There are 2 protein chains.
Amino acid sequence: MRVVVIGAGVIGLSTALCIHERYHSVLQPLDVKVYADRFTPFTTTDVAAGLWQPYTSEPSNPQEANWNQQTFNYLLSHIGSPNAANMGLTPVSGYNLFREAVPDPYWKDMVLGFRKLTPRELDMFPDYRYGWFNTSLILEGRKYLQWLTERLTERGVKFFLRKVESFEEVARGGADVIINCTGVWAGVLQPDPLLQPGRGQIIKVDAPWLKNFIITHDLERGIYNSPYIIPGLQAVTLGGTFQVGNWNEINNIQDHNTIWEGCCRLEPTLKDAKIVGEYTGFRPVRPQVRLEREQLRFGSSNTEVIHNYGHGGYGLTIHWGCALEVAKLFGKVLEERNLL
Amino acid sequence: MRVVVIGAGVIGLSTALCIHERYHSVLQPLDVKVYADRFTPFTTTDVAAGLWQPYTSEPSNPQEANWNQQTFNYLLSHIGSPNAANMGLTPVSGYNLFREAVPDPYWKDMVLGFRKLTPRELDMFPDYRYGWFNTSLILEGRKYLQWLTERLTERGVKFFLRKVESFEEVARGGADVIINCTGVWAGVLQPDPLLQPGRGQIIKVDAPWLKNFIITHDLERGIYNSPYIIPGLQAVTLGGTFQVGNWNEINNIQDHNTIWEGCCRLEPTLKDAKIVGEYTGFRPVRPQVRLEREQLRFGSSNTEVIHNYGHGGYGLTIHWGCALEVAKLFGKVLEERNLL
Ligand SMILES: Cc1cc2nc3c(=O)[nH]c(=O)nc-3n(C[C@H](O)[C@H](O)[C@H](O)COP(=O)(O)OP(=O)(O)OC[C@H]3O[C@@H](n4cnc5c(N)ncnc54)[C@H](O)[C@@H]3O)c2cc1C
Ligand SMILES: Cc1cc2nc3c(=O)[nH]c(=O)nc-3n(C[C@H](O)[C@H](O)[C@H](O)COP(=O)(O)OP(=O)(O)OC[C@H]3O[C@@H](n4cnc5c(N)ncnc54)[C@H](O)[C@@H]3O)c2cc1C
C-alpha cells in the first residue's frame with residue numbers, strides 16, 4: 001500500500017527500513033516515502049554523542065528496557081561484518097564516574113564486561129570516588145544516517161524535502177498509513193503537553209589518542225549536566241548540558257565554557273585538542289516514549305497513524321527495538337484490512 | 001665523573017635520564033654523553049607496537065617481574081598529567097585471544113581490570129575459544145624517544161653520532177663509566193651466544209575507528225607469530241612475526257600477507273584501512289635480560305661497564321625498572337670509587 005514516514009532522523013529511517021524489510025515481499029505496491037524538513041547533517045541525530053547507553057535510572061513502561069536490549073544485540077551482530085564501520089558502528093570501553101556510591105544500572109548485563117571500578121583506577125580520576133567500567137558500542141549518528149538513507153534508496157524509498165503542516169495534508173495526499181517520527185518537533189502536528197525539549201550542546205574535538213569514553217555524573221544537577229568525553233569514528237565528543245524546556249537553537253558561550261573547563265580538568269591532555277565544531281540539539285524529552293496506533297478519520301477517509309517519538313537522550317540506544325514494534329503494529333493494520 | 005651511554009633507544013635514553021635525575025645534584029662535574037650510530041626514527045624502539053605487555057609465559061629471574069611492575073606504576077602515574085599524550089602515553093583496553101584455555105599470566109594483577117572473556121564476547125571472535133580482557137597503556141616509542149631526547153638536552157646531556165668499535169676505544173676516550181645499551185647489536189662489542197635477533201615486521205595502517213587492541217596467540221608458533229592489532233596515538237599497528245636467527249632488515253613480501261590476510265580475518269573492517277607504512281626490526285632476544293656490572297681494567301685504565309640489553313619483545317614494557325636498576329649499580333660504583 002501507500003506508507004508515508006514523516007521524519008528522517010535515526011528513528012524515522014530505522015522504522016522505514018524495518019517496515020519495507022519485513023513486508024515488501026507480501027505487499028503489491030508497497031510505496032514508502034519519507035518527508036522531512038531537515039535531513040542528515042541537520043537532524044538531532046547528527047548532534048548525538050553516538051554512544052549506546054540508557055539512562056542510569058529505570059524507565060516507566062519496562063517495555064523500553066527490552067527495546068534497548070534488542071538494539072544492542074542487533075548492533076552487536078554486525079560487529080562481525082566488514083562493513084560495520086561504514087555503518088558508524090564500533091566497540092568502545094569506558095567509565096561512568098560518580099561522587100557517591102550508586103546502585104547498578106538495569107542494563108549492567110546488556111553491555112560487555114560490566115564491573116565496579118577498583119581503587120587504582122579511581123586514582124586516574126581523583127574528583128570521583130565511585131564508578132563502573134564496561135564495553136559498549138559506538139553508533140555515529142551522522143554516518144549511520146547516510147548508511148540508512150543509502151539502504152533505503154536502493155530499495156526504492158523516495159525522499160521529499162517538505163515540512164508537513166498536518167496529518168490531513170499527508171492523508172489527503174493519499175497515505176494509507178502514516179509513521180510519525182518527528183522527534184521533539186512533534187506537537188506542531190498534534191499537541192502533546194508531555195513532549196518537551198532537552199537542550200544539549202557538545203564540542204567536537206581532535207584528540208585521536210583518547211580511546212576510552214568517560215561519563216561523569218552529578219546526581220544533584222541531573223543527567224548529562226556533567227562533563228563527558230566520548231570518542232567516535234574520528235573525533236571526540238565533548239559534552240555536558242541538558243536543559244529542559246529550552247528551545248534556544250543557538251550555541252551558547254555560557255555552556256561552551258562549562259563543557260570545556262569541565263572536560264579539561266577530567267582529561268588535561270585536551271589542551272592540545274583542536275576544536276572541529278560545536279553544535280546544539282534538542283533531545284525529545286518525554287516521561288515515556290510514545291509508540292502507538294491511532295485512528296484519525298476525515299469522512300470516508302479514516303487514515304491510519306502510528307507514532308514513534310520522544311526518545312529523550314537514548315534515541316540511538318533504543319531505535320531498533322522501537323522500529324520492530326512499529327513493524328509489529330503495522331502488521332496488525334494489514335491484518336485488520338485482510339491483507340495476508 | 002664521566003658517564004658514556006652507548007645506545008639511543010628506549011633503554012639508553014631512559015637509563016640516561018634516570019642517572020641524571022638521581023645524581024646530578026651531588027657529583028661535582030657530572031658529564032653524560034650518549035653515542036649512537038642510528039637515532040630515533042631508525043632505532044628498534046621506533047618500530048615497536050607500543051603496547052605495555054610482557055610475554056604470557058612465566059618469567060626467568062623473577063627479577064623481571066618487578067622491573068615490569070615498576071615500569072607500569074611509573075607510566076600509570078602520568079595519566080593525570082597534561083603531558084601524558086605528548087610523551088606518547090595514553091590508556092587502551094583490549095583482548096588476548098587463545099584457541100584453548102591457558103594459565104593466567106603473572107602480570108594479571110599488574111594491569112587494570114584483568115578478567116576472562118565470557119561466552120557473548122567470544123562470539124565476536126569465531127576462531128578463538130578463550131581469552132582475557134584488560135586495560136593497559138600505549139607508549140608510542142617514536143614520541144617517547146623525542147620526548148626523552150628533549151628532556152636530556154635541556155639537562156646538559158650531549159649526543160654523538162659515532163659507532164663504537166670497542167669498549168676500550170671509549171675507555172681511552174676518557175670515560176670512567178660505561179652503560180652498554182646497544183640492543184640486538186650488543187654482541188658486536190663482546191660476543192654473546194645467548195643473544196640473537198628476533199626479527200619482526202609490522203604494517204602501519206590508518207583505521208581510527210579501532211579503539212581496542214586485539215592480540216591472538218598461536219601456542220604452537222611461539223609468540224607474536226599470530227596476528228595482533230594495536231591502536232596507537234594516531235595510527236594502528238598490524239603485526240604477527242617473530243623469527244629468531246633472521247638478520248634481514250628488508251620487508252619480506254610473504255610476511256606482509258601473513259599479517260594483512262590474518263588481521264583482516266580477525267578484523268574485517270581493515271579492508272578500508274589505508275596502509276601508511278611497513279617496518280622491520282630485530283628484538284634483542286635473550287633468555288634473560290643482561291643487567292650487570294663488569295670491571296674492565298685496560299692497563300691502569302680500569303673502566304666500569306654496566307650492561308642493560310636483551311629485552312626482546314618487552315623493551316618498553318620493562319625499560320624503566322631496568323634504568324632504576326642501572327642507577328643503583330651506578331650508586332655502588334660511585335661509592336667504591338669513593339666519590340661520595
Ligand atoms: C548533544 C546530544 C547528544 C546526544 N547523544 C546521544 C547518545 O550518545 N546516544 C543516544 O542514544 N542518544 C543521544 N542523544 C539523543 C538522540 O540524538 C535523540 O534521542 C534522537 O536523535 C531522536 O531521534 P528522532 O527520531 O527524534 O529524530 P530527529 O533527527 O530529531 O528528527 C527526525 C526528523 O524529524 C523531522 N521533522 C520534524 N518535524 C517535522 C515536520 N513538521 N515535517 C516534516 N519533518 C519533520 C526532522 O526534519 C528530522 O529530519 C543526544 C542528543 C543530544 C542533543
Ligand atoms: C615489530 C616489533 C614490535 C614490538 N612491539 C613491542 C611492544 O608493543 N611493547 C614492547 O614493550 N616492546 C616491543 N618490542 C621490542 C622493543 O622494541 C625492544 O625491546 C626495545 O626497542 C629494545 O631497546 P633497545 O635498548 O635495545 O634499543 P634499540 O633502539 O634497539 O637500540 C638502541 C641504540 O643502540 C645503538 N647501537 C647499537 N650498537 C651500537 C654500536 N656498536 N655503536 C653505537 N651505537 C650502537 C643503535 O644505534 C641505537 O640507537 C617490539 C619489537 C619489534 C621488532
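Going by what the header records, the deposited coordinates were determined by X-ray crystallography, 2.5 Å.
Every residue, even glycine, has its Cβ placed from backbone N, Cα and C.
According to Swiss-Prot, the protein has these features:
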{"type": "BINDING", "residues": "B:8-11, B:37-38, B:43-45, B:49-51, B:163-164, B:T182, B:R283, B:312-313, B:315-317", "note": "FAD binding site"}
{"type": "BINDING", "residues": "B:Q53, B:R283, B:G313", "note": "D-dopa binding site"}
{"type": "BINDING", "residues": "B:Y224, B:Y228, B:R283, B:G313", "note": "D-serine binding site"}
{"type": "BINDING", "residues": "B:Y228, B:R283, B:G313", "note": "D-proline binding site"}
{"type": "MUTAGEN", "residues": "B:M110 to L", "note": "No effect"}
{"type": "MUTAGEN", "residues": "B:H217 to L", "note": "No effect"}
{"type": "MUTAGEN", "residues": "B:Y228 to F", "note": "Reduces activity"}
{"type": "MUTAGEN", "residues": "B:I230 to A, C or F", "note": "Alters substrate specificity; when associated with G-283"}
{"type": "MUTAGEN", "residues": "B:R283 to G, A or C", "note": "Abolishes D-amino acid oxidase activity"}
{"type": "MUTAGEN", "residues": "B:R283 to G", "note": "Alters substrate specificity; when associated with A-230; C-230 or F-230. Gains amine oxidase activity; when associated with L-228"}
{"type": "MUTAGEN", "residues": "B:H307 to L", "note": "Reduces activity"}
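In sequence order, B:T56, B:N96, B:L97, B:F98, B:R99, B:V102, B:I223, B:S226 make up the list of same-chain residues 6 or more apart from B:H217 (mutagenesis position) whose Cβ falls under 8 Å from its Cβ.
Taking B:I11, B:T43, B:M110, B:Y224, B:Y228, B:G313 as the candidate recorded positions, the subset whose CB lies under 6 angstroms from any atom of ligand 2 consists of B:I11, B:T43, B:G313. When Cα-Cα distances from B:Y224 (D-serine binding site) are compared across the recorded positions B:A8, B:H307, B:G315, the shortest belongs to B:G315.
Cα separation, B:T43 (FAD binding site) to B:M110 (mutagenesis position), rounded: 28 Å. Using a 10 angstroms CA-CA radius around B:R283 (mutagenesis position), the recorded positions that qualify from B:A8, B:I11, B:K163, B:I230, B:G313, B:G315 are B:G313, B:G315. Note: the D-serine site is recorded as B:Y224, B:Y228, B:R283, B:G313; in the same chain, B:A49, B:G198, B:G200, B:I223, B:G239, B:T241, B:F242, B:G312 also have Cβ atoms within 8 Å of that site's Cβ centroid. Over all protein chains present, the Cβ of B:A49 (FAD binding site) has 24 other Cβ atoms lying within 10 Å. Cβ atoms within 8 Å of the centroid of the Cβ atoms of B:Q53, B:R283, B:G313 (the D-dopa site) belong to the same-chain residues B:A49, B:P54, B:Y55, B:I223, B:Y224, B:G312, B:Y314, B:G315, B:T317, site residues excluded. Of the chain residues outside the D-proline site list B:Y228, B:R283, B:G313, B:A49, B:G198, B:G200, B:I223, B:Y224, B:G239, B:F242, B:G312, B:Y314 have their Cβ within 8 Å of the site's Cβ mean position. B:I11 (FAD binding site) falls within a helical segment according to DSSP. Spatially close to B:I230 (mutagenesis position) yet at least six residues away along the chain are B:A49, B:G50, B:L51, B:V92, B:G94, B:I138, B:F213, B:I215, B:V236, B:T237, B:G239, judged by Cβ distances under 8 angstroms.
Cα distances from B:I11 (FAD binding site) to the recorded positions B:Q53, B:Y228, B:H307, B:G313 are smallest for B:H307.
For B:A8 (FAD binding site), the nearest neighbour among the listed recorded positions (B:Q53, B:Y228, B:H307, B:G313), judged by C-alpha distance, is B:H307.
The Cα of B:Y228 (mutagenesis position) lies closest to that of B:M110, out of the recorded positions B:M110, B:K163, B:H307.
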